[PDB]
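Scroll down for the structure; my scribbles are underneath it.
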Amino acid sequence: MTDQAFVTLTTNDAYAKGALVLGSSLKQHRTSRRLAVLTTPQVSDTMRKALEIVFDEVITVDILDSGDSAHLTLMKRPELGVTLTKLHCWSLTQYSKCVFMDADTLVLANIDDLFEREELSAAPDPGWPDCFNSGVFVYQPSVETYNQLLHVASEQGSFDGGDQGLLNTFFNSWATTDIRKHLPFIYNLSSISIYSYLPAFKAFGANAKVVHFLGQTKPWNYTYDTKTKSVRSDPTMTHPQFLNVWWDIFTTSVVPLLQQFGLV
Amino acid sequence: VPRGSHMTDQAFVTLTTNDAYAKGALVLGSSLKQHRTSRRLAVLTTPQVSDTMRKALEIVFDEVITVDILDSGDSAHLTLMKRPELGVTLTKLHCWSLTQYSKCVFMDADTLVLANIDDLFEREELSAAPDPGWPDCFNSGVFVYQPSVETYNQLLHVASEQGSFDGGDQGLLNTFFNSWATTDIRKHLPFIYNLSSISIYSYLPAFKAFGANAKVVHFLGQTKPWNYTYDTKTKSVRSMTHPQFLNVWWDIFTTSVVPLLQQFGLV
């Protein structure tokens, strides 16, 4: 379709890269939907033009601007900057339904079938499995839902200072209702469970469809030996296995593009 | 004594592979009673549990079934032969052979009840909570089931054919009841019935947010409660949720178990 898309957020040039790899992986796996990305003033004009190459739409969001819907809220709760910025994904009404994906995720296979789910379908969080991990979720853009969330943010904020805490306080029926809204863990694999319940990973990690590099060091901070074709830190574990797929894509599909803007 | 209806067809089953866990079994049951459960308390024991300790169990628990898979006559035996690493696993599965019950809630000895959980009996065959590791597998630490010799033989076969993907019972029980993750949300016990003592510090915020309601604690991981050192005077263990819990465990072990234990041997 063209009224259905993948939305991601890029708060700056660092993540901007993850955004580039994300989209690239999405394309590489032949998605038929659109690729939109929300950017903030913090992303360099140059980098921003590279995004325009990979993504179909490049919406700019600046909650610091007094004119922005979220602004007044940011005032009340300053710690929710990135959170309110991400929520703008709900304001992209030019789409009927979208699948949001943080820039620190990676697609390992076609996931277009996620568009079969309805408002707030996400996978569980390895931490407290009765909360969904806001790293990958399917939603219906709606200005109301947007204002809805905004209010909640203002009234009670995030129980964890992030968007996952807000999004979970709002869509608080996910854990106990409609199993169809429970995305399989492999649509969002957290790169800790791939070594935490290691056996489980060795068992089903193979099917992994989306990887979520959450935690301390993001993929773009590892060091990649282009010659040996792997990262620093043999490795028959989940994570590297993945970190290498990320770098293969960054090197093969992004760098070139980046170099042309003299960004690399 | 107002003693409300006593379910004698539904019970809480736990396993004690030896004297160490035997203590956890004692604390478990005790917490269960302390929180006024109306069901029965059964416990499966193996030859490894001392005759003495075994008699203490008979004080706290209603039934004390003895399971010895090494015995050539035991149903599991032939399977243990095929897969030796599944000893404890096949021993725990015997919980399904306790047909004197219509429905039971199983709980590993390294768990602790912080509140009445008798309402777990409202669920059906294989309801459990998710595992903090790979949340699409249920943590076999606390689950509700219907004893059935068939279901038992069912599992036994699976064990023999493909074994456990993680060498434990949770791997087998998840390979069998493999519909849990994507079917019947009513069979998804809330994390607070099977809380793991890592998420209480792992997604620390989340704990600080809902850990308060915690109904059952699951001391999984390296050091079991019975291996910590408790200062009876200061009333706490050696080196906030977690200790918070380890202390409740020790308060119960000291207040309700020790006495019972002391009056025999090994105080």
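The chain as shown is numbered from 1 upward.
For all residues, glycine too, the Cβ spot is worked out from N, Cα and C.
Contacts of B:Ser140 (UDP-alpha-D-glucose binding site) defined by a Cβ separation under 8 A and a same-chain sequence distance of 6+ are given as B:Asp108, B:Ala128, B:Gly168, B:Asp169, B:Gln170, B:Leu173, B:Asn174, in order along the sequence. Marked as UDP-alpha-D-glucose binding site by Swiss-Prot: B:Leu15, B:17-18, B:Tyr21, B:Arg83, B:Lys92, B:108-110, B:139-140, B:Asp166, B:169-170, B:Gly221, B:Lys224.
According to its DSSP assignment, B:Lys224 (UDP binding site) is coil. B:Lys224 (UDP binding site): 17 other CB atoms within 10 A of its CB, across all protein chains. Swiss-Prot lists B:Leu15, B:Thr17, B:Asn18, B:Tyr21, B:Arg83, B:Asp108, B:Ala109, B:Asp110, B:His218, B:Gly221, B:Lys224 with the feature UDP binding site.
Around the Cβ of B:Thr89 (mutagenesis position), a 10 Å sphere holds 26 further Cβ atoms from the protein chains shown. According to Swiss-Prot, the mutagenesis experiment B:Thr89 to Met (Swiss-Prot position 83) carries the following note: Loss of autoglucosylation.
Among the mutagenesis results in Swiss-Prot, B:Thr89 to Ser (Swiss-Prot position 83) has the note: No effect on autoglucosylation. The residue drawn here is the original one.
The Cβ of B:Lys92 (mutagenesis position) has 24 neighbouring Cβ atoms from other residues within 10 Å, across all protein chains displayed. Swiss-Prot documents B:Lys92 to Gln (Swiss-Prot position 86) as a published mutagenesis change and attaches the note Nearly abolishes enzyme activity.
Look at Swiss-Prot and you will find B:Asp108, B:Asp110, B:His218 tagged as Mn(2+) binding site. Around the Cβ of B:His218 (UDP binding site), the number of neighbouring Cβ atoms within 10 Å comes to 24.
In the shown protein chains, 21 other C-beta atoms lie within 10 A of the C-beta of B:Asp166 (mutagenesis position). Here the residue is the original one, while Swiss-Prot reports the published mutagenesis B:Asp166 to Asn or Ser (Swiss-Prot position 160) with the comment Reduced trans-glucosylation activity by at least 260-fold and reduced UDP-glucose hydrolytic activity by 4 to 14-fold.
Record note (Swiss-Prot), mutagenesis B:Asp169 to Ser (Swiss-Prot position 163): Loss of self-glucosylation activity and 18 to 30-fold reduction in its ability to trans-glucosylate maltose. Reduces UDP-glucose hydrolytic activity by at least 190-fold. The unchanged residue is displayed. Under the three-state DSSP scheme, B:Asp169 (mutagenesis position) falls in the helix class.
All protein chains considered, the CB of B:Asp169 (mutagenesis position) has 24 other CB atoms within 10 Å. In Swiss-Prot, the entry for mutagenesis B:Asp169 to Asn (Swiss-Prot position 163) states: Loss of self-glucosylation activity and ability to trans-glucosylate maltose. Reduces UDP-glucose hydrolytic activity by at least 190-fold. The structure shown retains the original residue.
Quoted from Swiss-Prot, the note attached to the mutagenesis of B:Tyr201 to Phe or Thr (Swiss-Prot position 195) states: Loss of self-glucosylation. No loss of catalytic activity. Reduced to three states, the DSSP call for B:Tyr201 (mutagenesis position) is helix. All protein chains shown were included, and the count of other CB atoms within 10 Å of the CB of B:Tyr201 (mutagenesis position) stands at 12.
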B:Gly221 (UDP-alpha-D-glucose binding site) as reference: those recorded positions from B:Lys92, B:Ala109, B:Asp166, B:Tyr201 with C-alpha within 10 Å of it: none
Gap-flanking C-alpha distance, B:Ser239-B:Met240 [6 residues absent from model], angstrom: 12
Residues from the recorded positions B:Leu15, B:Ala109, B:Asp166, B:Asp169, B:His218 that lie close to chain A, Cβ under 8 Å, in sequence order: B:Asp166
Cα-proximity to B:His218 (UDP binding site), 10 Å cut-off, over mutagenesis positions B:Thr89, B:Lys92, B:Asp166: none
Binding residues B:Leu15, B:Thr17, B:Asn18, B:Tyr21, B:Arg83, B:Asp108, B:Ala109, B:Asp110, B:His218, B:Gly221, B:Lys224 (UDP) - maximum C-alpha distance in whole Å: 27
